[PDB]
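J.: Below is the structure I would like to discuss, written out as structure tokens.
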Amino acid sequence: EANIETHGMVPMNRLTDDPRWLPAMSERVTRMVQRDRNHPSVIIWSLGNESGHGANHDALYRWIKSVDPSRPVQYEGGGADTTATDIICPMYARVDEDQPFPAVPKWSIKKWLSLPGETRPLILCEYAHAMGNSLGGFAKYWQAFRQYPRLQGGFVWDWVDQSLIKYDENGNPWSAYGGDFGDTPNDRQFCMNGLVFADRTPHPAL
Amino acid sequence: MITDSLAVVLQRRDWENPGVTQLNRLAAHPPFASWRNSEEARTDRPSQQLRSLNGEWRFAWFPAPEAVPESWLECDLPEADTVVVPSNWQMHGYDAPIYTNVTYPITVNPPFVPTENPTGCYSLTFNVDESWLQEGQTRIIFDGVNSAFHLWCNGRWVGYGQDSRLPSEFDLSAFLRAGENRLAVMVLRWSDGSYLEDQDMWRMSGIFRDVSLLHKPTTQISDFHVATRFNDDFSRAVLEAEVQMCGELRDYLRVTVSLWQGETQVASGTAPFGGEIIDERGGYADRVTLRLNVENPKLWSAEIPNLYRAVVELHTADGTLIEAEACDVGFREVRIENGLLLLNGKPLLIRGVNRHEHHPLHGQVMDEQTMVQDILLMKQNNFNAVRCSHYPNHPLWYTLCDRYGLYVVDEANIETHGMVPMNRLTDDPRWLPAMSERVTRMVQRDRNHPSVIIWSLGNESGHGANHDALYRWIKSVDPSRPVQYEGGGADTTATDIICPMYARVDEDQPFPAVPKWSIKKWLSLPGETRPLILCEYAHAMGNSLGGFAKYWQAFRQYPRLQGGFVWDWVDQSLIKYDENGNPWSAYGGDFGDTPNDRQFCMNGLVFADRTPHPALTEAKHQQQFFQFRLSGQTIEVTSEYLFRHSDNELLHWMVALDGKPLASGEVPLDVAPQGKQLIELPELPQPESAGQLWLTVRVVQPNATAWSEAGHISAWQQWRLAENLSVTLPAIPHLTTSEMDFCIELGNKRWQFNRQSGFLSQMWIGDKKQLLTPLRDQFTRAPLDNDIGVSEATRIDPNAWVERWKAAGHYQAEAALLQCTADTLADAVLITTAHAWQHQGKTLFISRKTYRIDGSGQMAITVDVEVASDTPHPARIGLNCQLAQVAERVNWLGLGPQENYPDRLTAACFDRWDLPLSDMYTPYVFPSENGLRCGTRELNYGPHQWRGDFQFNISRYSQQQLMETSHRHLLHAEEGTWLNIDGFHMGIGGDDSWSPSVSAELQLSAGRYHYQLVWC
Amino acid sequence: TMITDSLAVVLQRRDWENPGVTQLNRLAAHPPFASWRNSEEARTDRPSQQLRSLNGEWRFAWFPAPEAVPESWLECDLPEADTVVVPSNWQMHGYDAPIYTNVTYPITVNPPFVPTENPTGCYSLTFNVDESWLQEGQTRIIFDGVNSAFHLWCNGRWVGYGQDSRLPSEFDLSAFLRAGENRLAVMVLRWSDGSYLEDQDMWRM
Ligand SMILES: [Mg+2]
Ligand SMILES: [Mg+2]
Ligand SMILES: [Mg+2]
Ligand SMILES: [Mg+2]
Ligand code: NA
Ligand code: NA
Ligand code: NA
Ligand code: NA
């Protein structure tokens, strides 16, 4: 994945639809492709994460397809099925229930496969958010994956908790999350979504 | 202060860095004027907020940027001169302009440029009103600077900027003071951007476009796009207006968009700011989209350029106007459907031409008067489209094309022709930012102009991944126009249109990696579905445009061949002055310029001062919008117009025996677009006198238009009607023979045949001689530019026609007499001669002639010529003599009135023509063979008459002098008048000027030739 | 030549608040290279003597803003600089707090400007170069990752600038190095215009 994410813009594509930011985005994509194109383990290029959909994304998708046609390109931006992706790659789309949001609906993956004119494979870039005591309904995803040929799986969110170690007055270490360092406005325990603890001890959901 | 100094500013060498293409430059936008009154914006009055800085500036030239003294930043140098801006400093003698075609004018080592980098220092001292500095924002706009510059205001460094053909704008609000202000501009001739500006043109520099100051309010319109959508039959249209604002959002702000058709408002819309939901994060708060419904809109096209006026008002809820902008709106839809380029649902036929911005006196500075003259001439010669040759043009050009009706191809300023392998930069991701700037800024500037129908990604830069990226970017941002690009074989993935350069009609050109198929074959290659429009064809170098009619036959026959753009409109010649002060036209190398490409800068259909070449009439004839068919005695007229009825058209017809007119008439034209009208001629006369009858028709526009005067002839055609072969029939000339001459008398005429040479050496009328040079065979012509055909000045070609002719010895062949015999018939004298032209013992041609002098004084000449099959086919077969007389007028019965060649005679008409002797010479800047008239049955010079079926030219310059003289101003008239009469003449070619291009059937490849001439 | 290497000149053009300038004097990207002078060593992937790791002990000093850095840092190590291990995040040594934010940017949103209170980390390393390296060929320094933008000095001379935090930045040091002892100075800025493209849901260090 290229190092591009503009989640905090309003709208999300304010920078990625602006030609003045095209040089910086292009550097971030082209330098990654130049560095990593010889590795056999790399099977898919990704254009970034949560930056809306802008013309810069279409330009960089076409650039990658021109320079390295041996790997498909994916991108979850404005709706996960735009012209800048070879793979429908929704984030947290549910198995059977639709989530109609304006301009970027999250269809159920089964329904998504058969929308008129849609022929691409579907691989979820993020699913089964593993926050704390979680991963309920995982078996439904995997039943769906095995039943449908064009549902080719997904990537769980995510591997390891992002907790940091602090020490008490006795010097006993303890795991800290957002806000425990006095940090400017924070998002508390949402930094811990892992299947394993920060020291790589498994959670039960694993 | 230390960081504003030259030592610091120049240290980073921003002009040798592809990563830095500008510093502190504002975003691109459509043209703004910042009207504070809605009526003024609607009527397009001059705005008081837009102030022109054009005028007198101070200028100083330096050999390198390091040579500039630090005092220039605070006060004007004593040695600075005063010059007019805009201008190129090469047109003032500070350093030489350079004409190079492909090879870069500097050593190829990107991104570095030579240390000897000529530098132009411009300074202007001006005054600013206090109201401008009290509120709002003041920006300076440089429409064009070649090729990179640094900007200082009042001694403080402002910004940098690179691209030479697009505007650069900088915010001056924090730098200006009340009263007197000084700007300092340091302009560099070479930069890393020069590597992307390798176009085939004169290389100049300076502030060559307008400079202005614009004042805007703090809360302002920053951008607006207009888009039009239609229903199936174009009865309903929706005008899509998206407006963007800068400043502070307030709830009381509103945007009004009103559409005006001349004087009446046809639609209007008002809304507060805040767009539709875009994504998970919401929508644009600082944008508003206005939708306007238009009933039965008038559609824009080149034939009928209907325009609306759109006014965008930023105002408060109470009704107080803050700022207004405006643009011309044309309702038209361009799309490719099923392999055809359609405009408003109809397939286009492109009658285009490539046009550089060039003025012989001011170089590359463009003005409104020259642009208007160019547009008028193009429309008067049946062109309906123009290709901006390899860079964006002056902003007024698109407005004029909108108003007068021309389709425009807008090209980004990218050309890397001089790289090896030509895509070295365009396949490199490090150059992607600079190319992207050059494309995206042009699209942002020009996307609202209805005349722009196609985007182009540049010219001759190979094919790289950067091209694919930018193609996709344009398709994403502006899907209303197709994108084309020729580089890398003309049919790559970065083009919607197959756009080859100089592809031939029927002959393939198989180059290894980028073959040039014939266009007909190209259309049907497996898997190919796109339309084909040639971006360059029919190279118009000098005496050229042979074979043009073949291109236009192909265009009309094949639906997916939708036309092309001729190369090119105007010669790129510059004016120099001799020691007497007489101006003359100069081309490459005439300024001492570093390696140059000589006369290849002159490929125009018109001279640099906009005087037409003869090829322009051939172009006008082949491109005409009415086509004619004759099936006795009915003329069928077919309109090639797509949208307009023939309401300003009158058909004149005439029948002549020699002209000598016999009958004529007038019929109004009433034909629908792509329709047909049958015109029944009245009973045509049937004279019993011998001769060929000719029917000529012409379409005349009786009413003046915005681009033409009353009586303009737009189309014509001619046919042969009926022939009556002459079946009728007509003192004894005295022959005196001496060992040196055969001499014949008849009354007061005498002919002298030199027995040693075997040629007619002298003719007498009374006691006055008629010849300065004997009458002899001629097999050569002064080589045309197509004959020389050597693109680069250093790349010699042994396959060029002139090289083959030289190597075979055609220009040095010596005539050897084989026979010279005289006999006295019952009523005539018969002279028989034979000659052989030989080169190092090889016989090239053999000529056998009979001269028959009868009792009526006429000399009948019969010529039979044999050409060796292994020699290159000769340029001409004919006769040549220098006449003693110099007469004032030339009168002939044949094709005319203009110069025409066997390759280029479809526009000439058979009639009786009379012209001054000066009109019989076409003054091409590089002298060559010129002024031929084909299909001639009779020629009248002063006392003489020649009759037969021949081609002739007649002038004061011999073929040898034209061959040996490199500039037209160095030609000197000879003592008498040179006459060439040819039985046969080779074609001129013109598909390109760097390879042989004369089709096989216009070559003199027959083994034997015969022609007959009567001299009375 | 010295005036243009100074902090005043180098920092005057605020390259970290400019989306048009993402690097200065940075070399082209390429797949990983080791420059083996023996084919067997390359085949068996032995350590190469031409690739030298500078990881270890560096001198570090924290500043609240880039303007607060004294000009003496460019020629000699500051008395108040500590010794830290590299690679490392300076938030894991107590110099300033790490910030965890999911969506909302950690700075005020106004692309491309960043706050004037821009925490700055000054790294310096004193090292030695073999004469054979400086006799021929080309010597480059490779920064696998720097968060989030930095200016580079070698022996008091300004070398270059780089932004993207997750990809390597390489600079040619052939013209800047001398025989024997050499000093590198790296000024690392926490926020830059590139931070606007790095709004991932993770700890900001
Ligand atoms: Mg530059
Ligand atoms: Mg070229
Ligand atoms: Mg920057
Ligand atoms: Mg996110
Ligand atoms: Na499956
Ligand atoms: Na999270
Ligand atoms: Na056609
Ligand atoms: Na040319």
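In chain A, numbers come from Swiss-Prot; the residues present are 413-618, in order.
When the header is checked for method, it gives electron microscopy, 2.1 Å.
Including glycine, each Cβ sits where the backbone N, Cα and C put it.
Checked Swiss-Prot, it gives:
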BINDING   A:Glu417, A:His419, A:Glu462  Mg(2+) 1 binding site
MUTAGEN   A:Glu462 to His  Slowly inactivates galactosidase activity by reducing the binding of magnesium. It increases binding specificity
ACT_SITE  A:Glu462  active site, proton donor
MUTAGEN   A:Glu538 to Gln  10000-fold decrease in the beta-galactosidase activity
ACT_SITE  A:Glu538  active site, nucleophile
MUTAGEN   A:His541 to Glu, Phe or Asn  Poorly reactive with galactosyl substrates. Less stable to heat than wild-type
BINDING   A:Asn598  Mg(2+) 2 binding site
MUTAGEN   A:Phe602 to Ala  Decreases the stability of the loop 794-804
J.: Determine the most Cβ-crowded residue among the recorded positions A:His419, A:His541, using a 10 Å radius around each Cβ and all protein chains in the structure.
T.: A:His419
J.: Out of A:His419, A:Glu538, A:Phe602, which recorded positions lie by ligand 6, with a C-beta less than 6 Å from some atom of it?
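T.: Checked recorded positions vs ligand 6; flagged A:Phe602.
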J.: Between A:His419 (Mg(2+) 1 binding site) and A:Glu462 (mutagenesis position), how far is it from one CA atom to the other, in Å?
T.: 5
J.: Validating a neighbour-count step here. Other CB atoms within 10 A of the CB of A:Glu462 (mutagenesis position): how many?
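T.: A:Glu462 (mutagenesis position): 21 neighbouring Cβ atoms within 10 Å.
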J.: Using C-alpha atoms, which one of the recorded positions A:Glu417, A:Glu462, A:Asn598, A:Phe602 comes nearest to A:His541 (mutagenesis position)?
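T.: Ranked by Cα distance from A:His541 (mutagenesis position), first place goes to A:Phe602.
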J.: From the Cα of A:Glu462 (mutagenesis position) across to the Cα of A:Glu417 (Mg(2+) 1 binding site), what is the distance in angstrom?
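T.: With distance taken Cα to Cα, A:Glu462 (mutagenesis position) is 6 Å from A:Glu417 (Mg(2+) 1 binding site).
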J.: Please report the number of other Cβ atoms within 10 Å of the Cβ of A:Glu538 (mutagenesis position).
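T.: There are 18 such Cβ atoms around A:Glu538 (mutagenesis position).
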J.: Less than 8 Å, Cβ to Cβ, versus chain C; work out which of the recorded positions A:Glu417, A:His419, A:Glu538, A:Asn598, A:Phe602 satisfy that and list them by sequence.
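T.: Listed in sequence order, the recorded positions near chain C are A:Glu417, A:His419, A:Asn598, A:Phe602.
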J.: Just counting, how many other CB atoms are there within 10 A of the CB of A:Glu417 (Mg(2+) 1 binding site)?
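T.: For A:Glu417 (Mg(2+) 1 binding site), the 10 Å Cβ neighbour count is 20.
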J.: Would you kindly give the Cα-Cα distance separating A:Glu462 (mutagenesis position) and the residue listed as 'Mg(2+) 2 binding site', rounded to the nearest Å?
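T.: One finds 19 Å between the Cα atoms of these residues.
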J.: Per 10 Å Cβ neighbour count, which of the recorded positions A:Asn598, A:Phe602 ranks highest?
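T.: Result of the Cβ crowding comparison: A:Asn598.
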J.: Are any of the recorded positions A:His419, A:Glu538, A:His541, A:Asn598, A:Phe602 near ligand 4, with a Cβ under 6 Å from it, and if so which?
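T.: Those recorded positions that pass the cut-off, since their Cβ is under 6 Å from ligand 4, are A:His419.
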J.: To the nearest Å, how far is the Cα of A:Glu462 (mutagenesis position) from the Cα of A:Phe602 (mutagenesis position)?
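T.: Approximately 17 Å lies between the Cα of A:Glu462 (mutagenesis position) and that of A:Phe602 (mutagenesis position).
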J.: For the C-alpha pair, I'd like the distance in angstrom between A:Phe602 (mutagenesis position) and A:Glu538 (mutagenesis position), rounded off.
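T.: Taking the Cα atoms only, A:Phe602 (mutagenesis position) lies 15 Å from A:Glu538 (mutagenesis position).
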J.: When DSSP is mapped onto helix/strand/coil, what comes out for A:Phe602 (mutagenesis position)?
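T.: Once the DSSP labels are grouped into three classes, A:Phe602 (mutagenesis position) ends up as helix.
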J.: Quick one: what's DSSP say for A:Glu538 (mutagenesis position), helix, strand or coil?
T.: strand
